[PDB]
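Q: Below: one structure in C-alpha cells.
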Amino acid sequence: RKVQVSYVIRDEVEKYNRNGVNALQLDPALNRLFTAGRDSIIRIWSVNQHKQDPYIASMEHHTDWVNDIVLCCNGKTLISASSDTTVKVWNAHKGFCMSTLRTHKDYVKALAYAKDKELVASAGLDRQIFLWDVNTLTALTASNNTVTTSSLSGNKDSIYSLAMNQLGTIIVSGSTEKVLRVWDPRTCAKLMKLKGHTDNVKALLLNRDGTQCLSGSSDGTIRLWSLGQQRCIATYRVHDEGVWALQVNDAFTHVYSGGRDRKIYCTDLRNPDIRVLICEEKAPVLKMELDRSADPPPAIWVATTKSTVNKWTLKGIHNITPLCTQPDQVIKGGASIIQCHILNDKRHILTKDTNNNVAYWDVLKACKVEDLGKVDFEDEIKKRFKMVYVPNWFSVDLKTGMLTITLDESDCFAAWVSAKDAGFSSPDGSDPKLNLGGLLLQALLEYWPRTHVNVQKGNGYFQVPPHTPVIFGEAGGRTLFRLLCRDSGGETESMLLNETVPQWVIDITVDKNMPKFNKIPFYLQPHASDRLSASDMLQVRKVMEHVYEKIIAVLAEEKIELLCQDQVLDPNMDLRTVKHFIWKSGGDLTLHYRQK
Amino acid sequence: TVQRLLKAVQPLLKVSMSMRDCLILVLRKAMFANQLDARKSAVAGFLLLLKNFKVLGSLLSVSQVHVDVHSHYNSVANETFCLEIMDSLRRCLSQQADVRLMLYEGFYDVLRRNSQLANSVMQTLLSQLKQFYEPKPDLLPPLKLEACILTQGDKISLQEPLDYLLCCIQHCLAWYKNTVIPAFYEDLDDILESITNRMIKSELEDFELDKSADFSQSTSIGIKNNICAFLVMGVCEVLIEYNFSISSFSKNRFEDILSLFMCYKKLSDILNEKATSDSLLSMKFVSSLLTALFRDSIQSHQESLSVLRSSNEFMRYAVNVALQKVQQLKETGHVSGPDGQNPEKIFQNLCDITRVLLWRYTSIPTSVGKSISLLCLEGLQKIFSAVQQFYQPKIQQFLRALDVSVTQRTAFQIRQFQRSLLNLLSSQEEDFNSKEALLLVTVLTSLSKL
C-alpha cells in the first residue's frame, strides 16, 4: 500500500485523561488503579486517600482507543486491546510495552481473563477469537520470538463483548447475532448456543464454575442464564435505554447495572422488587470495577464518556432518591478538542474544545501560540481572515482527542510559499521559495544520522519540540513504527527507520531533492481598455512589467493597471489567489490588460 | 559469480534488516551442508557480510505467527554473535587451498573495518602459523618446507599458501602496531625477526633446492619441487616488505633486505631459464619504495640507502613490480594487494608513481638487458592509457597533481617528450634505438588525444 507519516501536537506530559475512559482494573496489593483511555494512553493512579495528586505514570505506545485491559499474573502484567488492531503486553510495574501481537485484522473490542489457568483470550470486530497462555507471551524474547495460536470458530458476526469464568472451562462471546455462543476453551469444541435475547450484548459475566451467566444488552434488559439447563430463569428490565456495563458481587446475588440512561441500580436477583438507586451519573456509564477488599463492597468506580472518573461510596445494601449524591474521590480529567478550522494561510489552526475554550496553534512549529479564552468561535474565525490561497498539504483528525497531523504523498509537497509571507526572515536580504512539507519532513527526521551531510542538523529555519511523537503507518489501519522525534539517534530506532521510511520521504530528507514546480497557464487580452504561463507564486507586478516591456519598475507600476473579470487587481496579490478567489467562470483564467 | 553477485547486491544489504537475516540463515544452512563447494561459497559470503557491516543480525509451522518484541538491542549479544560467526571461520581452516586463499585475503579488511574482533583474529593467525615456523636456537631452514604439501593419489597440490598467510599477518601486525595502539603483538614481531635472521642465513641447500635437482613440469617430484619454490619466493618478497618498515632507516636492515633479495634473485634465475606468478608487494609499498629510492635526497638516509642504491638489479626489479601493478590495473579495475577494490587509493598511488617515473626519465637521460630508462618510459606508456581508460573524470586532478586548464599542462608534457624525441632522432642511424622512438610516438598519440 501507501505509507503515511503523522505526528501529534501536544505537551510532553498529559497527567490527566484528555478523553473518556473505556475500562478499569484495580490492583489490590498496591492500591493502584489502571484506566484505559479513549485518548490512546493508559494511566496508573493511586487510590490512597492520602495523596492529593494520584497520577503516577503514562504508558503511551498505543495509537488509538484502548478498548479493554486485564491485569494478569498476580498483578505483574496488564494486557490491552486497541482499535489499532493490535494487542500489546506491558510490564505493569515499570510501564513499558514488551510485545505487540498483530494477528487480528480489525478493531479488537473485548478481553477475557481466567485467573485459575492464568489464561487470557482476545476477540474483536473481525469475528476471530484467539486464546493465549500469558506465560508463553511473557517468555518471549528477541531470539525466541515464535508464538503459536489456538482459536475458536463458529462466530458469524462482529464481537462486542466477551467473558470467561474463573476456572477457565467455559467461554462465552457476545455479538450482533444477539445469540451468545459458548465454547469449551480446553478443547475448542463448540458447545450449545442459547438463543432468546433480542439485541447486542455489551456486558457478560460468569459465575466461578461457569454454571450461571449474566448478559447485558442494548435492548435494556438483564438476563440470567443457567448453563446446566440452557435456559433463561429470570429477565430484568430495570433500565429505560441500553445497558452497557454489569458487575456482580462475590456471592452472585446482587447485580450492579449501568448504561445509556446514566442511572445505576443495584438489584437483588432473588427478589427484584428490593432494588436500590445507587446514583445518577453525569454521562453514560461505560464500565465499572468494584473494590473487593470486604464482603459488602465499600465502593464502585465508574467510567463515562467524560474525562473525569468518579468513585462512589457504598454505605450498604439494607437501606427515586439516590443513596449518594457526591463522589467520594474524584480523578480530574481534561478537555478534548472537538472542532478544528484550518486558516487560509494553511499554516495556523483554530480549535474549540469541550470546555468551550478556543486556542490558536502553529502547525509549522508544532506548538500552541496563545490561549484566546471563551470568545465566540465563528467571530474569531471571521476576525482572522487574510486573502491568500495555499494548496492543501495536510489533513487533521481529532479521533484521539489531540491534534493529529497527517501527510500523504499525493499532496505533501503541493504548497510552495515565499519566505517573506512566512515568519522566516531574509537575513541575506532576499527570500527564496520554500516547500512547507519538505521542511516539516526535514525537521521531523532532524536527529536521523543518515540525513546528515558532510555539520548541519535540520533545515536551518525552525525546530519541532524534541518530544513530538512521529508515527509511520499504512493508509487504512496498520501502524508500522512509532518513535519520539528526539529518539532518532538510537541504533535500534535508526535501523527500524531505515527499514520503514518510504522512498518518497527519503527523496526529500536524504537526497535533498527539490520537488516539482507548478505552473499556471493564462490569457492576456485587450478587454481592460497571448497564451502565457508562469509560476503560481508570481506577483501581478511581474506581469505588469512584462506588458510594459512588450508594448514599449516604478514607472511600469505607475502606468499599467492590471485587471481580472473587470476587478482591479492588487499588484502584490499573486496569480494563484486571484484564480481561487475571483475567477468564477470555467476554463482557463483570463486577465485583461490596459495602459494608463 | 557468487562473489560478484553479492558485491553487486550489497548496497541493498547495507540498508535493510530482514534481508541480512535471510542471507545469514541461508549461509548458515549452507555451511552445515555436507556437500562440498557449498562451504567454498559460504565463506565467500561471510567475508563480504562481515567486512562491511559493524552490527549485523536481528535485534515454520502454519500454527505459529511471528510477533514483534520491543527489546532494544544488546551490544554484548551482537559481539558474541560476531565472535561465534568468526570462530566458525577459524575452524574452517582445514580445507582446500582456495578457501584458505580467500580467508587470508579477507582477514585484513575484517580486522580493519570491525575493530572489536582485533584480539581474536590475531589469535587465529598466530596459532595457525606455528604449525610450520619452527622455533629453536638454530635449525637452518626455519620455515618447514614440506609441511604445506600433500601427497594423495600421486596428484600433488599445495594446501597451505604459506606466503599469503605470512603476508596477511604482516599487514595485520602493521595496522595493529602503527595505528590502533592508542604481549602477543610483542611476540609475533620477534617471531618474524627470527624468521628473517635465519632465512637470510639459509644455504638454500637446507631447503634441498641447492642445485637444479629436478624442477621438471611432468614427473612426480618435479612438480612438487617447482611448487615448493614459489612459496619461498613469496616469503622472500613479503619479508622484504616487512624488513623495510621494521625500523625507520638503518644500514643493518638494508644489508638484510639486499642479501635476501639476492637469495630471491638466484632462485628466480634458476627457475626462469629452465621452463610467471604475480608479486606480493603491496601497492602503497611499491610507491613508497620508488619515491624513497629515486626522488628523496635527505642526507640522513644516504649512508644506508647507498647500499640499496648500488644494486643495479634491484632497480629493475622495483620498476618491473610497479609495471606489473600497472598492467594488472590495465586488464581489470583491481590491483592484487590490499585496497585493490578501492579505486581512489589506487588513483592516489598511481599519481605518485607517475610523478616519480616522469622525474626519473626526464631528469637523467645521460647515455640513452634493457636500460632502466626504457622501462620507465614503457611504464609511462602503459599508465597514461590506463588513466584515460579508467579514471576519466579525474584527468584534471591528475594533471593538477604533477610537478590553469588541462590543455596547457598537456602541452607542457608533450613538449617534454617532444624535445627528447628530437634529441634521439637527430643522431645518425648507426643502429639508433628505434624502440624508444616508437613507444614515444605511442605516448605522443595517447597524450595528444587530450
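Here Swiss-Prot sets the residue numbers for chain A, with the shown residues being 13-331, 346-480, 500-574, 583-605, 632-675 in order.
Note: Cβ is positioned from N, Cα and C throughout, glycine not excepted.
From Swiss-Prot, for reference:
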type	residues	note
MUTAGEN	A:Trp77 to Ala	Impaired binding to USP12; when associated with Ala-256
MUTAGEN	A:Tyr119 to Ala	Impaired binding to USP12; when associated with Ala-172
MUTAGEN	A:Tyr172 to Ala	Impaired binding to USP12; when associated with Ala-119
MUTAGEN	A:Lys459 to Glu	Decreased interaction with RAD51AP1
MUTAGEN	A:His599 to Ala	Does not affect interaction with RAD51AP1
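Thinking about packing and proximity, how do these listed features fit into the structure?
A: Taking the Cβ of A:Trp77 (mutagenesis position) as reference, residues of its chain lying under 8 Å away and at least six apart in sequence are, in sequence order, A:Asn34, A:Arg50, A:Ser52, A:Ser94, A:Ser95, A:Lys425.
Proximity of A:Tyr119 (mutagenesis position) to non-local residues of its own chain (separation of 6 or more, Cβ distance below 8 Å) is seen for A:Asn79, A:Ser95, A:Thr97, A:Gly136, A:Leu137, A:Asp138, given in sequence order.
If you take the C-beta of A:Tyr172 (mutagenesis position) and look for same-chain residues 6 or more apart in sequence within under 8 angstroms, you find A:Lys121, A:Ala122, A:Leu137, A:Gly186, A:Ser187, A:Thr188, A:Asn212, A:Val213, A:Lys214. DSSP assigns A:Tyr172 (mutagenesis position) to a strand segment in the three-state reduction.
Remark: A:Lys459 (mutagenesis position) has A:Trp442, A:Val443, A:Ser444, A:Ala445, A:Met590 as non-local neighbours, by Cβ distance under 8 Å and separation of at least 6 in sequence.
Using a 10 Å Cβ-Cβ cutoff, A:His599 (mutagenesis position) registers 18 neighbours.
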Q: Secondary structure at A:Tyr119 (mutagenesis position) (DSSP, helix/strand/coil)?
A: coil
Q: If H, G and I count as helix, E and B as strand, and all else as coil, what does DSSP give for A:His599 (mutagenesis position)?
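A: Assignment for A:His599 (mutagenesis position) reads helix.
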